[PDB]
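One structure, as structure tokens, below. Some questions next.
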Amino acid sequence: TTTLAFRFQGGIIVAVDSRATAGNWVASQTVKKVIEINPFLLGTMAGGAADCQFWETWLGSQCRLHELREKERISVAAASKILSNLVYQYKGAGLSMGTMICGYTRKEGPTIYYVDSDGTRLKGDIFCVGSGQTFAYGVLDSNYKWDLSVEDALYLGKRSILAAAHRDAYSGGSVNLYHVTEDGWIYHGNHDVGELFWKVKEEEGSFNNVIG
Amino acid sequence: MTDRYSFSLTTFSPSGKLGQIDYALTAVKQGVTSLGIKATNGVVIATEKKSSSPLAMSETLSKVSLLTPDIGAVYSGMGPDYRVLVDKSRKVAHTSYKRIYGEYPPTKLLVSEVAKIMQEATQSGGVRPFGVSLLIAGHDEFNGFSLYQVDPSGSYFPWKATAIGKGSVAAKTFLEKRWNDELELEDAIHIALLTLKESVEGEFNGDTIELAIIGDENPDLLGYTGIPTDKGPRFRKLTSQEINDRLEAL
Amino acid sequence: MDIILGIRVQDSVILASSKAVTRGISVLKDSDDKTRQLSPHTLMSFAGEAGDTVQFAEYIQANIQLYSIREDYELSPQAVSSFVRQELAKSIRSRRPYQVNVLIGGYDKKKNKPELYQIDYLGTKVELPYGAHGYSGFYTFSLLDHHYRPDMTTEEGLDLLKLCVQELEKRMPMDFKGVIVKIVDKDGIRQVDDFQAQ
Amino acid sequence: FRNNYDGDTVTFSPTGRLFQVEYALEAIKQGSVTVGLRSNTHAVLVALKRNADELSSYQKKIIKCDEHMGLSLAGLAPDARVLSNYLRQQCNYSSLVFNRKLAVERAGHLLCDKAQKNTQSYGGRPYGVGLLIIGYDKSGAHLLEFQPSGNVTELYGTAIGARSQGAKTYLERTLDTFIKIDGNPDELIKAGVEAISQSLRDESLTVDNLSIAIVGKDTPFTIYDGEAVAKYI
Amino acid sequence: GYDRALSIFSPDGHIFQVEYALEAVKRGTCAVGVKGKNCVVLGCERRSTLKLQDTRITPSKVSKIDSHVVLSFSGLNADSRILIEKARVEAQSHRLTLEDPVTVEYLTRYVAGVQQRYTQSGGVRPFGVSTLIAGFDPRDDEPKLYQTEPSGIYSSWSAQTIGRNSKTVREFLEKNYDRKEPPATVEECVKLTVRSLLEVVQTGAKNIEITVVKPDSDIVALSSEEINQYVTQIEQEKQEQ
Amino acid sequence: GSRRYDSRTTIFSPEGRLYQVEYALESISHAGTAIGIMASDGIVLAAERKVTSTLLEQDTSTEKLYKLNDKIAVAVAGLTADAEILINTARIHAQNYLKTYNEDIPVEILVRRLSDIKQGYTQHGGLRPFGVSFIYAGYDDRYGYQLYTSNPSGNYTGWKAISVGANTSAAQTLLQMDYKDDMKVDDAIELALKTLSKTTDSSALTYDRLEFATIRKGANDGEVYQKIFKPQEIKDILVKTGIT
Amino acid sequence: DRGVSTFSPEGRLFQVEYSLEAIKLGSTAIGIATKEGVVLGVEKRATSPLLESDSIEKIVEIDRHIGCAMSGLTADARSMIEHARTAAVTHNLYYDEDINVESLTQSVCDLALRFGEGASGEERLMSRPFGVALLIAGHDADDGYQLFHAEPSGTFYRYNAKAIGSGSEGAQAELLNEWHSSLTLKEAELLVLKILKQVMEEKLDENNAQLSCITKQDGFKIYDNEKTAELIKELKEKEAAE
Amino acid sequence: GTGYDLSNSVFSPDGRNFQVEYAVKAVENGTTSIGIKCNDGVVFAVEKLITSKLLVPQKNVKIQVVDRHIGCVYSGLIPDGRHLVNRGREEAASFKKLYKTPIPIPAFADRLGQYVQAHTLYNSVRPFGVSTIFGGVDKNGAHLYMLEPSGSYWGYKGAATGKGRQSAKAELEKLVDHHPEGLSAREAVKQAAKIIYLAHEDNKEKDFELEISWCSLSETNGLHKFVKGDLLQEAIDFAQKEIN
């Protein structure tokens, strides 16, 4: 799995791959690794399929209760801490999850939180999580600018996951894009690597190694 | 089932009295007289063995009990209550002291433990206060000889000499007259025997009277030899014979 | 491990703590503040096991703040440190112990003297002129054993750290991405935003 | 008298009565009427649903416990929910553990025993509801009458609720007749509606006012309400 | 073990224990709170059944739940502590999980819930206390003032009072407080507060304590003098007529 | 059931008062009077022993003045046994504090804790409250010399001079009459004895009927000292102040 | 004394009946269901001009498709709302769907009789019944718009229109005549505003009364003061019209 | 004073426990049931009042079996009787599980006895409203028992309780005198049917249904079984005949 999320001028970009494995067996090429916590909160998933899906879906339920109780939208910080604190209660039991809680509140503005099953919770502008994180980092790190266009940022994100899907045997399938602005997240499609690779190769001239 | 009595049975009345403690004290007042006199080298506690039938064997019923080898007790009031209180007192002397410090508790602390047990029966849910007043006499290295009284409320006080029960008022007065801070143990035993005679209606001898002392160490009552530091218990109950001998010099 | 250093000079306690947060093969963050302010004049740095680290720090923070509001008073550095030691000492014999090491630097307004306490996850506490947790101590204790003086000014103290940090950047295998330095004195806690080149 | 011995269910009166239980039974009588009767192939429940206002619904009185069992209530609705839920579990347990459908006779025993406990211990209160249980098990059609006292009886037919006495006499009369309505559900139902109406007085059983349930040989316990009972009014 | 139902309904639909809990508040010393345009002030009176106390150590009537929120009360003192402590603990717990201090309405809703719960739990009697909770939500400047009572009910007031003779002082405030133009100053807000207390305290410079709460954890209590000064200027407003 | 025999020790009266607390106080009012006076250089605790006899061993006795800490002591008014229960838990709380913060417990914290325990028997559990009122006399480096008082309700307050037990009204007026902020321990020692001397329900105020204690900071040292006067010492200070 | 879960000679539960008395003393609450949504209105009833009326929350959101109004000892409703909210959210986590309005109501009523000092049936730890009645209004795919009346007796009825609180018997009579199967949402709003005005001791304005509805399209919404104010104006006008 | 009869475990001034006595009233108000001990077994029989033609005949059974060799019948509050049997069944299962051998009658009697006596020890429970007749065949013979709400019980030659306990006992006594050698299982079944028919006069208003069951070493192999069909009718007639 490869997932990234980064803050820039136009908000936040969130991109993930969609492969699932059990050893060398590719169990799925069509899995959703991004849960829309709500109109303004996104959660990325990496690690154990069940652990992520279950606990993040549960996270969503917790955020909804916060809003009914406080008549206010949960903060990215508070939402991420719910998951972090839950996951910490289970520390040592074997939960396996590398997650990213991304949202936009009037109070915090664009915000990203890294939360993993070790109990680590970190706030930052750029994060890549998963077996293919290093591959994404290589592409994302060398082309990042706070001043990218909502168009360019989206592309770098998309391109970064592509890179990872290519080199990491445990990442692949398709790329799912998201753009976060105060009016919420904006889905930006599902790009199958099967076609995205060749398109990017031709139009960009990269992946010069592979023969086409 | 299940004790659903989790509320107090002793509460404050508009006047500020705690009825059950008062009533417990009344039960004590009806009890056979008992007393204690502190001498310069010992303490004496005594009482009447009010046998409830000439067919009963009064020996099989000790009103005077050893708590630790240097501490004894006697009472006035409800006998059964006293009995279980002695069982508890003997045990707390171990659980809360011997097992921690490896030595028996000093008289004041054990008294304090007993008092605590009684105080609780004054506030815990579903119980009535103990219907007894105790007189505990003992000795410990750093406090010497002492004599205490513990009432149903859980309050206790140290005495030079005192009496409880039936004719306590009369006996207390008789003691105030004969007591002084120079009495030897034998003198106190004598004064004790005299005070008790005024409270006894019928037969007055070593079979109708129960008396014990906290005095010198009885190496003969230790049960073993070979350890210099272990000299024997200071608590000794007088035998029927030992009493009679002192009665002829009454 | 992470770099956790502390040095008590004349009128203050300086705490230097590495900024890196590395997990496996990647350095996830390079601006991490491994410190929590327990009270206006008491600062605590920490390093250790991934989750236990912050969870513990914030837990202690919460309790001290609660004490402060209940009593409308600030516990002395010595008192706060004793509380932390006992917490860790309970922890070591529990189901899952907090694997956290800490340095507590505070200015005792009543004694008007800075204090530095070093406490490891076993609940081992010791008061020192200077302390460190982890592998750092191996190269910084002899350094300070050499260049340290009780009457040093806060400025001489910062120079001293810089010297420690340089030794750590030359011989340590890991890239801890610099440190964040904070000063604790009679006027509270302030951060030296300019250490990246002081 | 009575006032000193009706403080709680754990107190016997000088004559051997348990007033708290009797007052519970009283909540039943104040409850809307319902009727039960069976042939040898089916068992039917006919119940008169009561409504608060003309702007309110007519509170359901029949609850299904399992594919082969069900009951009708008269008294405290909540208590019937509790008891029926308990019966749903007992049925459920029987199937899951023994792959056996619960005998209507056993269901009664379980209900009696559950009710009895709330009449011998301090702090509790008797259930304030009557239950009529029908079902088809390995021994045919069955009908049970459950009283909060803990007493459960098997009958050919019966009724509980206000004026229930009407329907009861009627069935005690019609007995030989309906008991033979085998192989014909519509006839047993009609015979039930006729028994229930023998307890009317206020109004007449309308469409959203009548409620019927049936079970038998080749009929899984099913509830009929509204339009579905129109053809019986 | 003990779970007797002490707070129960009576034939007319009242919970006498909760009702009697209010009588405990009626007996407590008066307390008031008026919100200005940029602050909230809390006034409380001091008994005089016995005077020879040590004001330094004697527990004050206004307590800080957190650095931006205060709570005053009328009723049983012993009971107030229990509520104050729980409030303070919840304040910290909230900072620990939400990473943001509590809002005044939140802290109020919490105290009220504890009180409500004690009205329908076995083995316990209701809190013979009513509170006034005031402060400023984090990063907000609009003043907040709320009130709670034994029943567990709570709400916000522009100004309010509880305790003995609170009837009297409420009247004063009702015909002396304009929602149109709330005491636009800390000074004139404190004044309106002492005036209302003088309606019942009957000359008591040492029988009136006041605390002023401004935005961003700015809380301070006035000293005898400072207050005594407001009393002085007030008595003149009267005589000058 | 049992409900029939439950006194309901924790309910409100229609006036919003706590029956048991009110009745416990009534009980306290018949207890030997205890007085506490705070001076610039120390605190004085004096109490009158209720009931005594020629045979009562006064040397080994204590029924009113107890040491909680090395810097805190209390004077008792009420059920001695109830007091001991509370005194012991108070002593433990002081030590937990010390073991935790390696600092002696600040006076108010110890007083508040003890008061909270009492408050508890007031709101839940169905048990009778403790028939006890305490005068706390302690010293700490944050408020120096302090004097507190707590009763069955669980309420506590601070004082310059105060009394508990019998004839408090009389004693308070006498105290509120001759107390002066700049007093001195020796002055307080005298004020205390005089007050008791005028409120006693007994013939004369002899030493055998008293317990005395002072918490001073012996100038020749720098630390705080608690002194629980011995029979002879009380007999002396009794002659000196002119009560012989 | 006498058990909290004791039966009266007439077959009634003393505590539940006395409970109902308390609710009669509560502020009026009215609900009207129409094929266009359900309307819920309540009487604020502040007890002093200094009380900031909008801090009076007697109409609350259970979920986006379920709202609720209360009457009586309103503090008793907090734990009920919490239970209801949790129940709704929990159902959605387990089944990935909205909870039915009837189901949610049945769940809340399940708490109702859980009171006593040791009732042999489970662990009903609650010293007394709730002293508040609720009107739960919502919408679900199976039975469209619904309005329920949940009482401390544990029973809950479904109503086309219902009024609870001080002016209930009066207001209910009104609703009897005015309600018909084809009312529009607007008609219901005005109708609720009208009946509140008759029973309220105070002259109904947009400050001592509050409206709200629940529609399949936008779910549960609480009308802000301005929105209601105009509806109040529109009502005075249509009344003076004849 | 009075009120000694409102709480279950309270001793009245004359040493009685009125609640248990009131429980007895509930028993006497119930149907009549009996037990006849024969030369190698025991017979149980009871009266089943027919409230209406609606009661499905032969269905609402009353006699209850415990384990495989014990029979139990009772008069009074039926639900209480079931409760007591449920207990006896556990009591028996427990015994068999540990000792292997099915529970001896005497042993079983005390199990029921102690459990019933237990319900006269606290005021948080009500005494059982039933008198129970039970018995069976064990390692050494047949045993018949009757247990009162007091928990009291004894071994019986014949026993009866309920509405017509007097007619029954009268009849039983005759049998005891006229058969010192011992009745037989076959004989006892008939004799039983008659005694119920006779004892039914004290309730001659309502029609009834007969129910018999027995446990005979020779007739049932020592296992409890219900008398049905021919053997039942044959006994029903033997009664219907001697009732005229």
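To match Swiss-Prot, the residue numbers of chain A are left as they are there, and the shown ones run 76-287.
Any Cβ shown, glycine's included, is placed from N, Cα and C.
Heads up, here are the entries from Swiss-Prot:
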ACT_SITE  A:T76  active site, nucleophile
BINDING   A:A124  bortezomib binding site
MUTAGEN   A:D126 to N  In DOA3-1; decrease in activity
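So that I understand the layout, could you describe where these features sit and how close they are to other parts?
Under the three-state DSSP scheme, A:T76 (active site, nucleophile) falls in the coil class. Summarising the environment of A:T76 (active site, nucleophile), the number of other Cβ atoms within 10 Å of its Cβ, over all protein chains shown, is 27.
Under DSSP, A:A124 (bortezomib binding site) is assigned to a helix (H, G or I) in the three-state scheme. Around A:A124 (bortezomib binding site), a 10 Å sphere centred on its CB holds 19 further CB atoms from the protein chains shown.
Sequence-distant contacts of A:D126 (mutagenesis position), defined as residues of its own chain at least six apart whose C-beta falls under 8 angstroms from its C-beta, comprise A:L170, A:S171, A:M172, A:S192.
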Roughly how many angstrom lie between the C-alpha atoms of A:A124 (bortezomib binding site) and A:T76 (active site, nucleophile)?
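Between the Cα atoms of A:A124 (bortezomib binding site) and A:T76 (active site, nucleophile), the distance comes to 10 Å.
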